[PDB]
Amino acid sequence: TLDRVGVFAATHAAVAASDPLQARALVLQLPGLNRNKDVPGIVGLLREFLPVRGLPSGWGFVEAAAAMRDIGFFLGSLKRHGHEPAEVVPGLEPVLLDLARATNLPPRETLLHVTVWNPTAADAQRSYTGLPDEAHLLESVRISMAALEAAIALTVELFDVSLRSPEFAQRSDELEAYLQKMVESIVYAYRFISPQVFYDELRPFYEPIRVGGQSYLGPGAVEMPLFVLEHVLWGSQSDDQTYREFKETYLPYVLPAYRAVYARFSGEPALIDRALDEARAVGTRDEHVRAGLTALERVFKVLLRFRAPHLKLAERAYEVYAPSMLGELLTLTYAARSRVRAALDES
Ligand code: HEM
């Protein structure tokens, strides 16, 4: 049914299958050293595979991204025990910067590296902690990342589809179906991830580190390119300070293609702004207009079925505090949906 997922999943699998540093058996030893808080051992283990002669000239994106993944687990690890990886590992910084250049991504590990680009097998999956809860968190992202990428494609396609077009409602219904995966992810997370374990054992691995004279954030699901999708859909012309700063903060961590999508739509009304103008130009009693707007409201419904439960998920973990950004974004989503619902009012 969600047949657009396959191609995105296949691109992720290419990186997951790559191990140019032949680091698999070495990275698997990291959880034990983390448990032992063995900083010298962690550095020693990294130096067993860290390139010292520059990157192999034959590497492409796949190899460079795979190398960053495997070095990357040592970065959040070292910071977890209170150390800047660049300061305690001679020659590491130049490698990170070279890998950043090769991939057009930050000079550390991102959500992509630790989830969809990380192999799934027990004898291959890289992990900070080796904990089941960490594996469950990775799975929760794997459930929806490829679907979300399809959804970004669909949103961009829907942007050029007139509300007057016969496809509008059908495309919106298809977008809704892919976005349902985000809901599935939060249901999964609620079921399988212990809030105590997340907060006490996993969260400390996700601190920022300093590379190239600036701070780079840790992997988190916050880096999923959902914010790019919603920039196009409803948010591009939002003057809300917290929201704009949120998007600009996470922009460097998403794939270059989605950074390009973001830029393309920043100088234009968002999809719903255009659709609502169209509804007003035709008249909101027109059944085809109403069909389109109703379909659009369902997209907002599914976005809220992710976002509201996610806030609860986040609150439960931090009860063991969540940033204001979450509730603020939730409210903005409600406001956007309300604009659609207002057009559908029959009085
Ligand atoms: C117990 C598990 C989780 C916790 C504790 C958690 C916590 C948070 C927090 C605190 C934020 C605000 C930004 C930050 O400080 O990093 C955030 C944002 C975000 N998270 Fe989660 N999260 C969890 C699971 C998930 C899952 C499973 C997904 C999707 C697969 C997800 C998707 C997102 C997204 C897309 C944002 C950006 C804000 C938004 O769209 O509303 N999170 N998360």
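Using the numbering of Swiss-Prot, the residues shown for chain A are 4-323, 335-361, in order.
Quick reminder: no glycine exception, Cβ is built from N, Cα and C everywhere.
Quick look at what Swiss-Prot lists:
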- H313: heme binding site (BINDING)
- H313 to A: Loss of synthase activity (MUTAGEN)
- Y321 to F: Loss of synthase activity (MUTAGEN)
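All chains included, 14 other C-beta atoms sit within 10 angstroms of the C-beta of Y321 (mutagenesis position). Sequence-distant neighbours of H313 (mutagenesis position): residues of the same chain at least 6 apart with a C-beta under 8 Å from its C-beta are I189, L340.
Across the unmodelled stretch of 11 residues from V323 to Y335, the Cα-to-Cα distance comes to 9 Å.
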